[PDB]
Amino acid sequence: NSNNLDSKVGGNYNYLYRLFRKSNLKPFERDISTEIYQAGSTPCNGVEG
Amino acid sequence: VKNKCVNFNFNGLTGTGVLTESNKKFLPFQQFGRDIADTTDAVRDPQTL
Amino acid sequence: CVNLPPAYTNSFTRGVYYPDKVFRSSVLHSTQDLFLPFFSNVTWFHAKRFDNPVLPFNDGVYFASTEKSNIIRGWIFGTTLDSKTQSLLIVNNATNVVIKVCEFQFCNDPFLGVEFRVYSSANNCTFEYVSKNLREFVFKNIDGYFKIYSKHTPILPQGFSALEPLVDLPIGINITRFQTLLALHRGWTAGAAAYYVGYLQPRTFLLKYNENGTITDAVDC
């Protein structure tokens, strides 16, 4: 536990996790891409609606 | 200690037996030698080489 | 950045390597691994003549290069060789060796000069390891580890030589395509740059270790 170092009163927002991936990772693999994720069939033109 | 039955630990590998000098030659990416039964029959010394 | 009929041959008994780091003497030993099948159809590229296309990287690659003036430099590996994915680049810059996993924006006709025209940008680096011939190589990628094996011989030949471990790299990326790096002369002129490509698959082989601990023959079952 590290609630005495990585915690801020107003809330620390510098630790991120990835949601919304297309497929599952393989062992010891790393993905650092920042792309728009298409949930439906509408053709995302690099914007979030 | 050579030419005497001893218990030995070579870089974490334990066992029992007599240690002698060999005519073999190992490539630099090798530390152990096995026989047909997968038993360890040769070893490189980590100090004298 | 500068924008400037297939062939085939036979691999007889090439693409064999040491699977373990253990010493063995005067035995026959069977093992299952990703090998280049025997008597396989192998693609051939010459070097007007300038072959540097993007080729698949399915489950590992055998590579051979018969040059005499050192014009094949290195390679780039990746999936989408643009700034949206991560990519690996091995290159000998005529004085040093560089590997430098990064997010590269690669040109369509990358090459060197007798001068450095490979990429346009590099944003996020995660790794750096800056530091009459045959020169066989083998590349694999398993569990975030990129494995390389290599062997050198003066004088496609029809003998037997086993490749030795060279390096493993913890790069952690998905690799699906690769492309070769060549250096053109002086408008330009080419040279002897014949290179040969194959592909591995799982096989059970029977190898033979002699009395000095050297592999001298193999059987593909």
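Numbers in chain B come straight from Swiss-Prot, and the residues shown are 534-582, in order.
So this one's electron microscopy, 2.8 Å, going by the header.
Heads up, the Cβ atoms here are built off N, Cα and C, so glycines get one too.
Around the Cβ of B:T547 (variant position), the same chain contributes B:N540, B:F541, each under 8 angstroms and 6 or more positions distant in sequence. DSSP gives B:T547 (variant position) a strand state. In Swiss-Prot, the entry for natural variant B:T547 to K states: In strain: Omicron/BA.1. The structure shown retains the original residue.
Under DSSP, B:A570 (variant position) is assigned to coil, being neither helix nor strand in the three-state scheme. Its Cβ placed at the centre, B:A570 (variant position) has 6 other Cβ atoms within 10 Å. B:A570 to D appears in Swiss-Prot as a known natural variant, with the remark: In strain: Alpha/B.1.1.7.
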